[PDB]
Protein chains: 4
Amino acid sequence: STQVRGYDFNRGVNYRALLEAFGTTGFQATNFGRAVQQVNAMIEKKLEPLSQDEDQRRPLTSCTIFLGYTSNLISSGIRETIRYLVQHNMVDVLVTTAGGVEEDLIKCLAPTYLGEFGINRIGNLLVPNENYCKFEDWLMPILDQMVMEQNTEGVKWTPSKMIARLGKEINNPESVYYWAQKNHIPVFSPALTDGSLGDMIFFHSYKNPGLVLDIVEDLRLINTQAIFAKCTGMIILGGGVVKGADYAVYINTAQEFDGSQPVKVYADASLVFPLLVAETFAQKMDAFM
Amino acid sequence: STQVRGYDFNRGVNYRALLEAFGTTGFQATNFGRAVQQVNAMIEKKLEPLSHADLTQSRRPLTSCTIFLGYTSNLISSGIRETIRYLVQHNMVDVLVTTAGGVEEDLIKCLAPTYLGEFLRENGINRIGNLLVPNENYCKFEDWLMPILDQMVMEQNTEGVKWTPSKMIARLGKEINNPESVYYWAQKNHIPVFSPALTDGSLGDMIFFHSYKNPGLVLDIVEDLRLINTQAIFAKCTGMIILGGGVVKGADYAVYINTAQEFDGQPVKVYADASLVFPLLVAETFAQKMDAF
Amino acid sequence: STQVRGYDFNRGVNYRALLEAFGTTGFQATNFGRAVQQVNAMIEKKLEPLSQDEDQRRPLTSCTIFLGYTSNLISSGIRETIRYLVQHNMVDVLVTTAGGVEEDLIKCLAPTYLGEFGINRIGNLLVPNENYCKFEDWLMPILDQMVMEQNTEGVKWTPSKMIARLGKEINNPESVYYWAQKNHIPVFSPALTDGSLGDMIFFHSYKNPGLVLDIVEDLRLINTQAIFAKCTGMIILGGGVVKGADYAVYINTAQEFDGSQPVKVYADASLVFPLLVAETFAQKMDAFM
Amino acid sequence: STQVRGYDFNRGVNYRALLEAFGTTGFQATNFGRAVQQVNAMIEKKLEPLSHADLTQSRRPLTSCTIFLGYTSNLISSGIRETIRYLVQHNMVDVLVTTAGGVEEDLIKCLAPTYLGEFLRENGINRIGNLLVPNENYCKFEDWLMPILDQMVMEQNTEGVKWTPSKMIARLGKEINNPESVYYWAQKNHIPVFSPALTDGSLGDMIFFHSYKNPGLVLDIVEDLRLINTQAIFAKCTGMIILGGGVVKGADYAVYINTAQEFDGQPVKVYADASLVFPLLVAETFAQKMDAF
Ligand SMILES: CC(C)C[C@H](CN)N1CCc2c(-c3cccnc3)csc2C1=O
Ligand SMILES: CC(C)C[C@H](CN)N1CCc2c(-c3cccnc3)csc2C1=O
Ligand SMILES: CC(C)C[C@H](CN)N1CCc2c(-c3cccnc3)csc2C1=O
Ligand SMILES: CC(C)C[C@H](CN)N1CCc2c(-c3cccnc3)csc2C1=O
């Protein structure tokens, strides 16, 4: 067995040794260590070529990695972390919750600010209401195009296809969804219209009615990704995002007690996720380039 | 300024008095008291006489307060399913909103029971906290569901039905035809149910597999988006009672009951397991006014 | 096995049936049900006469019940709940944390108020600073008497003996510690001087030095209570209070994940404890009178 | 107003830059950044030159900032024991405060290791979260401890020593005589340790049993009360770093790191497991200034 032992700062500030020593530190530090091993196993599996027997828009690899996250993390600076992974094709499918799309898009038009625990407060973050007004103006012409394409070109819209379209339109390398569509990484979000984006789609529908967003074609798409995977890796940030995974890491502060080798790290992902990425995907950056 | 004071058991045990004294006990007990006041205000507003079905596209008549009841699926797996069913049965709320699993966990309880365990896969058991759902429950549900999905596809392609999650949930409640079901009562009383995440869990798995045996089902969320937002927009007053987190995204009255934290990102929040608190809340509010409904 | 089933309000508001139905409701409601059974088992054991073989200031019963609680609950209205139990000899030993003594005593001099989440805020409670000034005035002459008794009568003070003395002095039936000393229920609290009471003892010690509070005699006293018990019941509210129990109920919101048939109810005790007492000790009130 | 922005890994991996970017990431990452600023301010104040041992009754010289380091015993069972030991070893803090178990869990690690398990009684194992302490560790500690307690009683009754928890902790650290021990370094560097709850756990069990074999030990808390309060009162400036809850009851700088909640009842709180956060905090603060100490 492994002895409990924390990093000894008499050795100086050796950051890599420090991060490795979380594994033997105990409690959630140990879980962070296990999360690093689990994600490195997904990456190692993913970079392993498909054998001649295992062969199949996005090409299949030896490990399909699903990255899920709640909207709050897209409001946070973890948006940059997720965008980096998507940009370099390190994950294959994104899943998110109400708000998780528009909050990325809105940051390309106006910044989010730090406050404290016309303003939309999200934890200690501040989104001025003018951000959402700018977003409305940008969005409306796109929605007119989408309804026209539905009615005159037989386009059958789903949340994922809509998200891809919004990513193409924002046309900005800081956007998670710009990179997702450019790299053919599908984004699933049945709760896409539950928040502000949904409010705008709602008002738009009275000037220009009939937009259909089907979730059943998306249901087929996401499940086929899971079913045809050689191996599956899950990285889920925050709770309430998804409902067998060969590798899995969950990072959230949800409790089990009210009913709400897989690894759970009980921590705010805003602290843990960048450290996790530093020791995993960022070490194998060239292999993905 | 109210003094802190707890119920004195030298009075004996009067449960009404015990529950009222939560108000002056402090911490979440006080929030519970504030939640009772807030829900009672909703009810009183709902009951006071009103002195556009085209705009709402709904058959349910407007009252002076539209109450939205939101809840996570785990609460339906629990006995809070009975609490919710009762409110729905007697038309005490106007709109339901739930999360992935929140529909099928109710319907499956009509076919077979959920059991109490403790805080599995080789025996075929889906654990939800200290609750146990045998996998055979889901198999029974699947068999029940398939022919209904067949009818739904046929009605869509030949009777022009445009399905959405809410219309599906209504159909499933009518089909289950069982007075213990939330969704049976909801459709009977024209209380719509919204759940964009309807297909994220087991029910979705079954719909997915069904779609290869019988392709064609479309579930539109935009028509539901209009229905739920028109309910809010054309309300005279709105009340919100939301159990667990992540259900909904101005409300004149609002009560939230959950144990989610604020730190990783007058409305009343009670920081508590709704399985304890919600039946106490119902007892001191809706259940006191049963006659008026 | 037991089927999950919540209370059905079509039966009307039958409070006792409602409380019983928590047992089959699931999650923490089920734990509340288990807590009720566990505490009723302690009480039943306690009211059972000592057999002729089992015989021993406080007389031993068939079950010694330890009631522990954090200071915050004494600031809350749960102070009334605890006081009721102590008043009628339903528990045998109290254990508490820093502040848990003085907050009871101070309420006999001035009230605590409700605020929101010169004022000492405790959660959503408010203690005006003038409360602590009144307490200081009341306390100083008592501390002079205590030092005199130590030096001229050989009194060897410990936290428990001090707490008993303060309870006798407050001489008020609303006080937990008045009833504890009257009924010979010892109160243990090594952290007695960590807060405001300690601040006053500290300043007092420069006008009138030499007060000794020994924790070792208390160590012996509390452990002997545990060792000589026929049966032991633990009821612990909040975390960090104590460190084999035949019956045990813990009510707190502490998590396991950072390392901080016994039953744990994960809930604010301000909600749960009065309901627990209603269905347990309060049902057997006459047997204790 | 600072814009929300996370570390961009297109820069590659610079750990200093990564940790600085926590400040602008939001939620607890931002609090971490604020914690680094706050601790760095303490250190800078401590290091700036000072231009009453009678009143404190202490041998440790005053600096321009007295830093109190508080921590719960579970952190000593973890590897954070090493982090704390390092700070104590290099005199970077002035006063330690801990909770029941916080002394013996350090001393026992000098006799035998704590192991990693997972989140027992028949094998003889005390589980602390995902940590495992074999019961034999406590037996070894007991045997080591008894003759020291004998000496302590004799010194009390014949050399007039007036024992308190802090003086006991110092004696135990001197006896363990091992540079991996927090308490060894604390006594060597005249950093006092306060723990009124010293006897609530295993160490107390042993003291209790010892007291029948060799009666007479007195542990006074009032003399410790004076010592700790005089440290605070005669500080030029005070800094507080408190890990886990329930340790202490004006501070010029204060950082708290724990996962306790406010709901059942500029200082910086980081809502996080200190096993993750504290080594990162130390890396960006005290460990950057090692030379100055
Ligand atoms: C972990 C994944 C690979 C599998 C599970 C299977 N129950 N699954 C699939 C369906 C689904 C959706 C969904 C539904 C409809 C449209 N778009 C998105 C969102 S989360 C989720 C989900 O968990
Ligand atoms: C609190 C309500 C009255 C208003 C808010 C407005 N942002 N709103 C409406 C849209 C919506 C949905 C939705 C979306 C699409 C289909 N079906 C359901 C689920 S929750 C939610 C939600 O919060
Ligand atoms: C559960 C009880 C019956 C047993 C445990 C045994 N480790 N125990 C006893 C010692 C003790 C104290 C203590 C210490 C010194 C003076 N006064 C109070 C406070 S809590 C506690 C504690 O948990
Ligand atoms: C934050 C400090 C500098 C000040 C506060 C003042 N209320 N204070 C001092 C007394 C004290 C103890 C104490 C008590 C007796 C013996 N030994 C230790 C433990 S924590 C604590 C505590 O918070």
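Per Swiss-Prot, chain C residues shown: 28-83, 91-151, 162-287, 299-315, 335-363, in order.
Cβ atoms are placed via backbone N, Cα and C, with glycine included.
Taken verbatim from Swiss-Prot:
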| type | residues | note |
| --- | --- | --- |
| BINDING | C:105-109, C:131-133, C:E137, C:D238, C:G283, C:308-309, C:342-343 | NAD(+) binding site |
| MUTAGEN | C:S109 to A | Strongly reduced spermidine binding. Reduced activity |
| MUTAGEN | C:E137 to A | Strongly reduced NAD binding. Strongly reduced formation of covalent intermediate |
| MUTAGEN | C:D238 to A | Strongly reduced NAD binding. Strongly reduced formation of covalent intermediate |
| MUTAGEN | C:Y305 to A | Strongly reduced NAD binding. No effect on enzyme activity |
| MUTAGEN | C:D313 to A | Strongly reduced NAD binding |
| MUTAGEN | C:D342 to A | Strongly reduced NAD binding. Strongly reduced activity |
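Swiss-Prot feature annotations superimposed on the structure.
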residue: C:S105; record: NAD(+) binding site; Cβ neighbours (10 Å): 25
residue: C:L107; record: NAD(+) binding site; Cβ neighbours (10 Å): 30
residue: C:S109; record: mutagenesis position; Cβ neighbours (10 Å): 26
residue: C:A132; record: NAD(+) binding site; Cβ neighbours (10 Å): 25
residue: C:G283; record: NAD(+) binding site; Cβ neighbours (10 Å): 18
residue: C:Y305; record: mutagenesis position; Cβ neighbours (10 Å): 22
residue: C:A309; record: NAD(+) binding site; Cβ neighbours (10 Å): 19
residue: C:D313; record: mutagenesis position; Cβ neighbours (10 Å): 28
residue: C:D342; record: mutagenesis position; Cβ neighbours (10 Å): 36
residue: C:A343; record: NAD(+) binding site; Cβ neighbours (10 Å): 29
Euclidean Cα distance (Å) for gap endpoints C:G299 and C:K287, 11 residues missing:
12
Tell me, in order along the sequence, which mutagenesis positions from C:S109, C:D238, C:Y305, C:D313, C:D342 have their CA within 10 Å of C:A132 (NAD(+) binding site).
C:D238
Hey, does DSSP put C:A132 (NAD(+) binding site) in a helix, a strand, or just coil?
coil
Spatially, and counting Cα to Cα, which of the binding-site residues is closest to C:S109 (mutagenesis position)? Options: C:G283, C:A309, C:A343.
C:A343
By CA distance, which of the mutagenesis positions (C:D238, C:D313, C:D342) lies nearest to C:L107 (NAD(+) binding site)?
C:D342
Can you grab the distance between C-alpha atoms at C:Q83 and C:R91 for me, in Å and as a whole number, given the 7 missing residues?
12
Could you tell me, to the nearest whole Å, how far the Cα of C:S315 is from the Cα of C:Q335, given 19 unmodelled residues between them?
21
Under 8 Å Cβ-Cβ to chain D, which of the mutagenesis positions C:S109, C:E137, C:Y305?
C:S109
Using C-alpha atoms, which one of the mutagenesis positions C:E137, C:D238, C:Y305, C:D313 comes nearest to C:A343 (NAD(+) binding site)?
C:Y305
Are there mutagenesis positions among C:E137, C:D238, C:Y305, C:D342 that sit within 10 Å of C:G283 (NAD(+) binding site), Cα to Cα? If so, list them; otherwise say none.
C:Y305
Taking Cα atoms as reference points, rank the recorded positions C:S105, C:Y305, C:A309 by distance from C:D238 (mutagenesis position) and give the first.
C:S105
Are there any residues at least 6 positions away along the chain from C:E137 (mutagenesis position) with a Cβ closer than 8 Å to its Cβ? List them or say none.
C:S105, C:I108, C:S109, C:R113, C:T146, C:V171
Through-space Cα separation in Å, C:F151-C:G162, 10-residue segment unmodelled:
17
Among C:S105, C:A132, C:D238, C:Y305, C:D342, C:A343, the recorded positions in the record, which have a C-beta under 6 A from ligand 4?
C:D238
